[PDB]
Amino acid sequence: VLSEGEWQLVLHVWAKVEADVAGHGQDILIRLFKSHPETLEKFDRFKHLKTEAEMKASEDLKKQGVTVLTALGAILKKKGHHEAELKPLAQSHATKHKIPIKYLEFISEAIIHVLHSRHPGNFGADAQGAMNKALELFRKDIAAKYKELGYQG
Ligand code: HEM
Ligand SMILES: O=N[O-]
Ligand SMILES: O=N[O-]
Ligand SMILES: O=N[O-]
Ligand SMILES: O=N[O-]
Ligand SMILES: O=N[O-]
Ligand SMILES: O=N[O-]
Ligand SMILES: O=N[O-]
């Protein structure tokens, strides 16, 4: 359980993300695909992309990044009261896309990397700790849902 102050650190950096969600989404998905290339193979619309430049030029990848961060943002703004938001997301990621918990770990690492890079004004150690806690809670609750749904994450 996060404290109110931890949530405030999370939502303060998120507010900066929201200044340019598309840009942040591109940076995060690209960081994930560079750092863990195997994760790209899960995306049929753009698994063929070969380079970061191609990735930056991809309107579809940009749209996907927006879709991811907007969904995540809505979850974060619930401050742990996110059961309703998690149901469809867990179902799709378990059953349609087959995304292991390990890969949700990888994207969380990518989120933290980009925020650290872009937002040192809002992402010092305490803020990064709070964001890590929020993302650990997300993964914990999604992992419990995966189990309910029948998916070894
Ligand atoms: C913060 C973590 C994540 C969030 C909030 C998120 C959110 C979403 C959302 C909202 C969609 C569209 C609706 C849906 O299908 O549920 C989506 C689609 C998808 N997500 Fe994620 N996602 C996350 C992580 C991942 C990761 C790590 C992968 C793969 C390594 C992944 C793979 C997919 C795929 C393959 C689709 C379908 C893309 C397509 O249209 O072809 N997601 N995701
Ligand atoms: O009051 N912040 O943990
Ligand atoms: O885009 N990775 O540093
Ligand atoms: O495409 N925004 O959720
Ligand atoms: O707590 N949401 O599964
Ligand atoms: O449950 N959505 O593919
Ligand atoms: O993408 N994590 O460093
Ligand atoms: O990031 N220094 O607290």
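For chain A, we keep the numbers from Swiss-Prot: what you see runs 2-154, in order.
Per deposition record, X-ray crystallography, 1.8 Å.
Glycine is no exception: its Cβ is also placed from the backbone N, Cα and C atoms.
Look at Swiss-Prot and you will find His94 tagged as heme b binding site. Applying an 8 A CB threshold to same-chain residues 6+ apart, the list for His94 (heme b binding site) reads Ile100, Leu105, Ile143, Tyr147. In this structure, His94 (heme b binding site) is part of a helix by DSSP.
For the natural variant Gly122 to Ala, the note given in Swiss-Prot is In metmyoglobin. Cβ neighbour count for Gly122 (variant position) (all protein chains, 10 Å cutoff from its Cβ): 10. According to its DSSP assignment, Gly122 (variant position) is coil.
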